Each structure stands twice: as structure tokens, then as C-alpha cells.
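Single-structure report; data block below.
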Amino acid sequence: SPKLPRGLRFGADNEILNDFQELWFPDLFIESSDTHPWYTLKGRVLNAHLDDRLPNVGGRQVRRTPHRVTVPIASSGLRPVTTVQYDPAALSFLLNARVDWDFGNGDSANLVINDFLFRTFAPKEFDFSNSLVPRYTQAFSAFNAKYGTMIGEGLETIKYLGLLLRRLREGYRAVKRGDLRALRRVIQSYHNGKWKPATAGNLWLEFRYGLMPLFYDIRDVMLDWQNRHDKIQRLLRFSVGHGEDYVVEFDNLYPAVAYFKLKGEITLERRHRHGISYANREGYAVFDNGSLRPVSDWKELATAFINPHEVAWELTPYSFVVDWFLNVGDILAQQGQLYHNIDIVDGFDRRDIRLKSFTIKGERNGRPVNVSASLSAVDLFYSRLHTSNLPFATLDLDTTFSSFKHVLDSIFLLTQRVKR
């Protein structure tokens with residue numbers, strides 16, 4: 001859509017939304033651009049010093065997708081998968097060879113071929129679903145066993161943040177009430193030695209400095225939670241795949257005016273991988289990236305009470321701490337939605353062809369000839385299509401994480417119950 005890059009699109013209130021029809025079902029253009037139009041011979045053959053520069057094969061024909069760009073799809077959501085295509089009619093390779101031999105009545109040569117390309121049949125069509133769906137199912141059945149302790153351990157952390165925020169609120173409340181007794185009773189728990197001067201009662205100083213042990217406990221937990229939460233969300237991405245070798249033979253290619261014939265075998269790696277993406281079913285369609293906060297925001301909130309030079313204590317303290325509570329709640333609620341309605345939102349079925357090494361054999365008129373060569377691949381196959389269904393999905397994550405959301409929503413309401 002004009003005014004925007006390929007992958008983006010304006011929303012209902014002119015938001016920066018991913019054009020899913022362009023990312024997932026893009027129009028394919030054919031590229032025939034001759035990438036390596038020349039090749040060189042630089043040596044001697046049968047007492048004829050050659051230093052030529054010759055054209056190699058053309059008619060590249062590569063079906064491929066236009067470069068697009070994306071914005072995130074859930075709260076601290078990674079970017080959605082984009083459908084990609086690079087599908088040649090045939091695989092192209094560049095040969096940098098030294099062919100040399102000395103025999104017969106001055107029937108000698110030693111020449112350097114460079115950037116001479118040839119193509120081979122492309123084995124684009126393969127499916128490894130039979131190797132993948134076992135691996136998928138094994139991953140699903142095993143999941144609750146593997147992470148069950150890790151997940152519940154991260155759950156324990158978030159409940160404990162709730163205890164600290166609760167305790168902090170008791171503290172704040174006492175200041176708002178003016179009850180210095182109760183404030184010092186809250187402070188008292190953090191030092192085993194029970195001391196209380198009362199040289200001059202100052203609620204806000206005693207709050208700010210008295211509750212340092214708590215602010216430290218909070219910081220640590222807050223940061224630990226974020227780290228455990230970000231690890232947990234990664235569990236929703238599931239990827240499985242399998243690779244297999246394949247051999248294609250190239251033969252009777254004559255560089256240098258048919259003085260000699262080369263032949264060989266290339267060992268390819270055909271690989272198939274499949275990914276699936278669990279997230280909030282509501283979230284992906286119209287996720288406003290403007291409503292999304294930076295990761296720095298949470299990390300800053302943890303330390304805000306620690307922040308040595310803070311003007312606001314001296315002149316607008318009630319606002320300062322109430323605002324803090326609201327920002328914290330807000331972020332926790334936003335995370336609460338990430339354990340709410342879990343389904344598969346995105347995923348991919350990618351197959352490609354890589355290059356493992358090769359053998360060259362060079363024969364002249366029936367007679368073997370020494371050949372020493374380097375191979376680099378120009379055109380190889382790669383096809384990654386988006387899919388959002390997977391018949392084999394066993395998991396009911398909603399009930400795995402049901403406990404999580406209840407806690408995050410509980411804490412959120414606690415933070416709303418703070419008053420100026």
C-alpha cells in the first residue's frame with residue numbers, strides 16, 4: 001500500500017500493521033538476470049598460449065518473492081514468519097579448476113579455468129513428513145514432563161512478586177495514612193536488630209530509605225521474572241526437521257573448445273524443516289505496536305526506587321509511586337494476555353538444498369587427465385511457505401498456563417487499588 005513498504009499496511013486507526021496477504025501469499029516474479037556472464041581460460045594447451053574470456057550458459061529462470069518487512073505480532077512478540085521463495089529451474093554452480101597433464105609427443109597442457117558455470121537437474125520435490133511428525137508428536141507428549149518443573153518454578157516467581165508488591169503497598173498505605181508506627185513496623189522486618197530512634201518523624205525519608213531492602217528484593221525478583229517469562233514464551237515456538245543427502249551427477253561439460261571432457265558428482269543436502277508458533281489468538285490480526293512498551297521500560301521500573309538522584313521524592317512523591325504501580329500493573333496485564341487464549345497463530349514449512357563436496361574426473365579422448373578444482377554454488381533451491389494449521393498438535397497450553405493468567409490478573413487489580 002502506497003506510503004508504506006511492502007510488508008506493512010495501515011490499520012483502522014492508521015496503525016503500522018503487517019499486510020498478511022503480502023507476507024504470506026506474495027506474488028512471484030521470475031528473475032532471469034545472468035549473474036555470472038563470463039568465464040576465463042588462462043594457460044597453455046598443445047603449444048597454444050591461450051588467454052581467452054568466454055561466455056557461459058544463460059537462461060537463468062528463478063521464481064522468487066519480493067523483499068518485504070514486518071512489525072511484531074504479540075506483546076514482545078517476535079516477527080511473523082514470511083513466505084519466501086527462491087526456486088530455480090535448475091541448480092547453477094561455478095567451477096574454478098586447474099586441469100594439467102603431460103604425456104605423448106609434446107601433448108602437454110596446464111590451464112586455469114575460472115568462473116565457468118554449469119547447471120544440474122534440481123531435485124526440488126521431496127517431503128520428509130514421515131521423519132517430522134514422529135519428532136513433532138514426541139515433542140508434544142514429552143513437553144509437560146520436560147518443562148513442567150521449569151514452568152511452575154517461574155510461576156512461583158511471579159506469585160512472589162505479588163507478595164512483595166503487596167508488602168510495598170502496605171508501606172505506601174501507611175505513609176498516605178500518616179501512621180508512622182505502622183510504617184516503622186513494616187521497615188522493622190528487614191533488619192533482625194530491632195532499632196527505632198524517633199529523633200524526628202519524617203515519613204517520606206523513612207519510607208524511601210527504610211524500605212531499601214524491599215526495593216532490592218523487588219528489583220531482583222522483577223528482573224528474574226522477566227528473564228523466566230521471556231524463556232517461557234520461547235517454549236511456544238516449536239520447530240522440527242530432518243535432512244538427507246542426495247547425489248546429482250554432472251557430465252560431458254567441455255570448457256576450452258572441446259579439448260577435454262569433465263564429469264563429476266555433487267553431493268547435496270536436501271533438508272526439510274517445519275515450525276509452529278503458539279500465541280494469543282486475538283493478538284496477531286491487529287496488534288498495535290504503538291501500544292507495545294519497550295523492554296527497557298520494565299527494566300527501568302525495577303530500579304526506579306534505587307535511582308539515587310530522583311527529583312520526584314522531594315516534590316511529587318504520591319504521584320511518583322502511584323504511577324510506578326500503574327505502569328507495573330499495566331505491563332503485567334499485557335503479559336497476562338500471553339497466557340490467555342493460546343492457539344497456533346503462524347508457522348512454516350521450509351525445504352531447501354545446500355551444497356556438500358563433489359568429485360571431478362577429467363578424461364581426454366579416452367585417457368584420464370589430472371584435474372584440481374573448486375566449486376561454489378550460484379543457484380540453489382529454497383522454499384519456505386507459511387502454514388497456520390498442524391493436524392498433529394496435541395497440546396492444550398491454555399490449561400498448562402491457566403494458573404499463570406489468574407495470578408497476573410490478580411496482581412494487576414492490586415496495582416489498580418493503589419490511590420493518590
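Don't overthink the numbers, they just go from 1 along the chain as shown.
According to its header, the structure was obtained by X-ray crystallography, 3.3 Å.
In case you wondered, yes, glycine gets a Cβ from its N, Cα and C as well.
Features reported for this protein in Swiss-Prot:
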VARIANT   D100 to G  In strain: Qbeta_2
VARIANT   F121 to S  In strain: TW18
VARIANT   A198 to T  In strain: TW18
VARIANT   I218 to V  In strain: Qbeta_3_FR
VARIANT   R219 to G  In strain: Qbeta_1
VARIANT   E282 to G  In strain: Qbeta_3_FR and Qbeta_3
VARIANT   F412 to S  In strain: Qbeta_2_FR and Qbeta_3FR
VARIANT   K419 to N  In strain: Qbeta_2_FR
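Here the features listed in Swiss-Prot are painted onto the structure.
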| residue | record | DSSP class |
| --- | --- | --- |
| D100 | variant position | strand |
| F121 | variant position | coil |
| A198 | variant position | coil |
| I218 | variant position | helix |
| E282 | variant position | coil |
| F412 | variant position | helix |
| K419 | variant position | coil |
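The two recorded residues, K419 (variant position) and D100 (variant position), show a Cα separation of 88 Å. Fewest other C-beta atoms within 10 angstroms, among the variant positions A198, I218, are seen around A198. Between the CA atoms of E282 (variant position) and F121 (variant position) there is a gap of 45 Å, rounded to the nearest whole number. Listed in sequence order, the residues of the same chain lying 6 or more apart from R219 (variant position) and placing their CB within less than 8 Å of its CB are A302, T303, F305, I306. When the Cα atoms are compared, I218 (variant position) and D100 (variant position) turn out to be 74 Å apart. Separation of the C-alpha atoms of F412 (variant position) and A198 (variant position): 36 Å, rounded to the nearest whole number. The Cβ neighbour count for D100 (variant position), using a 10 Å radius over every protein chain in view, is 17.
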